[PDB]
Amino acid sequence: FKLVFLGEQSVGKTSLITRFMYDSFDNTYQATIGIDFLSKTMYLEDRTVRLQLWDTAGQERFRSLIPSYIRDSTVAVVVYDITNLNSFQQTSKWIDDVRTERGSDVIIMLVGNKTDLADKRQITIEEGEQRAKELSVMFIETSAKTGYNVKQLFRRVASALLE
Ligand SMILES: Nc1nc2c(ncn2[C@@H]2O[C@H](COP(=O)(O)OP(=O)(O)O)[C@@H](O)[C@H]2O)c(=O)[nH]1
Ligand SMILES: [Mg+2]
């Protein structure tokens, strides 16, 4: 169970990890490409599974190494920001990367984060669901700030691993 978070800078990759792990949320920045992995044991389907969470850098000068991390990861979490059109379009790039340096022997979860910022939404939930189905990957919308669906994200991907 190795989960790698991918997506453009500031979609909220770290916040989602931080939310799931310590159930907290900080609104300041963390330019991330440092101190690289977190672990946690979680309950599900009558058992326990320990997950390994990998946090990566979406902003450029640091995508030269990411490939390896993707290659030996069992789950790729591709995140975008529902209020940022560019972050959504770029998910094709990240998804392309995963399959290219990993085959089809992988589980991919597309995540539309920051649902709390409704008055700034640029991508509807239907458009996200439709894109996930067209590319044959999983989909879920979240909010690291409110905690919305954060646990459902991990339970679902974890469930996908056991199945
Ligand atoms: N409103 C809102 N802000 C968020 C959410 N998740 C992250 N952020 C904010 O977006 C900025 C970037 O988040 P960060 O986790 O560093 O993004 P990363 O670069 O993808 O890891 C920070 O200022 C966060 O506080 C969310 O669900 N809702
Ligand atoms: Mg980060």
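FYI, residue positions are counted from 1 along the chain as it appears here.
This deposition comes from X-ray crystallography, 2.3 Å.
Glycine too: its Cβ is placed from the backbone N, Cα and C atoms.
What Swiss-Prot says about this protein:
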type	residues	note
BINDING	10-15, 26-27, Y29, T32, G58, 113-114, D116, 143-145	GTP binding site
MUTAGEN	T14 to N (Swiss-Prot position 27)	Loss of APBA1-binding. Abolishes localization of VPS13B to the Golgi
BINDING	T14, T32, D55	Mg(2+) binding site
MUTAGEN	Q59 to L (Swiss-Prot position 72)	Interacts with APBA1. Abolishes localization of VPS13B to the Golgi
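Listed in sequence order, the residues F5, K13, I17, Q30, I33, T56, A57 complete the 8 Å Cβ shell around the Mg(2+) site centroid, once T14, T32, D55 themselves are left out. The separation of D55 (Mg(2+) binding site) from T32 (GTP binding site), Cα to Cα, is 8 Å.
Close to ligand 2, meaning a Cβ under 6 Å from one of its atoms, is not one of the recorded positions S10, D26, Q59, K114.
Around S10 (GTP binding site), taking its Cβ as the centre, 19 other Cβ atoms fall within 10 Å, counting all chains.
Taking Cβ-Cβ distances under 8 Å and a sequence separation of 6 or more, the neighbours of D26 (GTP binding site) in its chain are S15, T18. DSSP assigns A144 (GTP binding site) to coil in the three-state reduction, placing it in neither a helix nor a strand. When secondary structure is read from DSSP and collapsed to three states, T32 (GTP binding site) falls in the coil class. Taking the Cα of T14 (mutagenesis position) as the reference point, the closest of the recorded positions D55, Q59, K114, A144 is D55. Using CA atoms as reference points, the binding-site residues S10, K13, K114, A144 were checked against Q59 (mutagenesis position), and the closest is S10.
There are 19 other CB atoms within 10 A of the CB of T32 (GTP binding site), with all protein chains counted. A144 (GTP binding site) sits 15 Å from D55 (Mg(2+) binding site), taking the Cα positions as reference. Only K114, in sequence order, out of the recorded positions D55, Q59, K114 have a CB under 6 Å from ligand 1. Note: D55 (Mg(2+) binding site) has non-local neighbours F5, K13, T14, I17, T32, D36, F37, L38, i.e. same-chain residues 6+ apart with C-beta under 8 A of its own C-beta. The secondary structure of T14 (mutagenesis position), as reduced to three states from DSSP, is helical.
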